[PDB]
Amino acid sequence: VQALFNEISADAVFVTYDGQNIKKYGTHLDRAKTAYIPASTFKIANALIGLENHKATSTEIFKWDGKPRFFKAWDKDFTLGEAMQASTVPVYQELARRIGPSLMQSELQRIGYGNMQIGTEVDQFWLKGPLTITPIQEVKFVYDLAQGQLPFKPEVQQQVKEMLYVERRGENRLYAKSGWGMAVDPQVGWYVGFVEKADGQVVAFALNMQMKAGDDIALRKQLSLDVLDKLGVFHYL
Ligand SMILES: *C(=O)[C@@H]([C@@H]1N=C(C(=O)O)[C@@H](S[C@@H]2CN[C@H](C(=O)N(C)C)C2)[C@@H]1C)[C@@H](C)O
């Protein structure tokens, strides 16, 4: 596990949580207590707040408006779950605008998300600050989500859990969300989620690492799945 991490120029930390024990791996363990912008991982909290406050449903289609978006892959219609796995920022900015700054600010404080700051811009706060969050806070947030223990309706947490369903491996289920914050210096990479193992135990995790523009998009998930296989949490099929 440690030889894998410094096989790159990787400034990285990988955190796991089983509900009692926080474990740290990687080349820079202090990253786990350091706060970073959530970037696209905020789409987990955005969906939860939006569904809880009746601003959207998990079957509604957010239709493209015709204007070219940041990635051509985003130039189509999306449900919240489809936009979750595509990381479609414009769909979740439209949701944040439905929520509004005062409700969004009040809700993030209610659930104690990160530093609980959003400032004035309701569609920018998770992309360039001031909202920050540590990897430990991230593992504990998605772990609570996995257990239905966040301050949200149970069916709301279940809907967002399904939005994160990315792989079935026998009787083991992986739930995950990627993040790449490019509008900050330095750039930050996220891969957070949890494995619902075949034996019934849940293990939440969060990769958090420094990025630069040349980096391959698939590196975060590869690293995370590689480590999870080593840990025995999620063996390769
Ligand atoms: C969020 O952190 C930012 C988005 N996160 C991305 C990422 O984690 O890959 C990309 S999405 C990019 C285009 N869609 C591709 C994809 O995920 N699949 C094809 C599965 C990669 C984006 C930088 C967001 C704030 O811009």
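The residue numbers of chain A are those assigned by Swiss-Prot, with the residues present covering 44-280 sequentially.
In case you wondered, yes, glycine gets a Cβ from its N, Cα and C as well.
In Swiss-Prot, the entry for mutagenesis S83 to A states: Reduces catalytic activity about 500-fold with respect to nitrocefin. Slightly reduces thermal stability. The structure shown retains the original residue. Summarising the annotation, Swiss-Prot assigns active site, acyl-ester intermediate to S83 and lists experimental evidence as the type of evidence. Residues annotated as beta-lactam binding site in Swiss-Prot: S83, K86, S130, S221, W223, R263. Looking at Swiss-Prot, the entry for mutagenesis of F113 to A says: Reduces catalytic efficiency about 30-fold with respect to oxacillin, and about 5-fold with respect to penicillins and imipenem. Quoted from Swiss-Prot, the note attached to the mutagenesis of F113 to Y states: Similar catalytic efficiency to wild-type with respect to penicillins, oxacillin and imipenem. Experimental mutagenesis at this site is recorded by Swiss-Prot as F114 to A, annotated: Reduces catalytic efficiency about 70-fold with respect to oxacillin, but similar catalytic efficiency to wild-type with respect to penicillins and imipenem. In Swiss-Prot, the entry for mutagenesis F114 to I states: Reduces catalytic efficiency about 300-fold with respect to oxacillin, and about 30-fold with respect to penicillins and imipenem. The structure shown retains the original residue. Mutagenesis annotation in Swiss-Prot: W169 to A, described as Reduces catalytic activity about 5-fold with respect to nitrocefin. Reduces thermal stability; the structure shown retains the original residue. Quoted from Swiss-Prot, the note attached to the mutagenesis of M225 to T states: Reduces catalytic efficiency about 100-fold with respect to oxacillin, and about 5-fold with respect to penicillins and imipenem. Experimental mutagenesis at this site is recorded by Swiss-Prot as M225 to A, annotated: Similar catalytic efficiency to wild-type with respect to penicillins, oxacillin and imipenem.
Overlay of Swiss-Prot annotations on the structure.
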residue	record	DSSP class
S83	mutagenesis position	helix
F113	mutagenesis position	coil
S130	beta-lactam binding site	coil
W169	mutagenesis position	helix
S221	beta-lactam binding site	strand
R263	beta-lactam binding site	helix
Entries of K86, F114, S221 (recorded positions) sitting next to ligand 1, with Cβ under 6 Å as the cut-off: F114, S221
Pairwise Cα distance for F113 (mutagenesis position)/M225 (mutagenesis position) [Å, integer]: 12
Inter-residue C-alpha distance, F114 (mutagenesis position) and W169 (mutagenesis position) (nearest angstrom): 19
Nearest recorded site to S130 (beta-lactam binding site) by CA-CA distance, among mutagenesis positions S83, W169, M225: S83
Binding-site residues listed as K86, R263, least Cβ neighbours within 10 Å: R263
Residues satisfying Cβ distance under 8 Å from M225 (mutagenesis position), sequence separation of at least 6: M254, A256
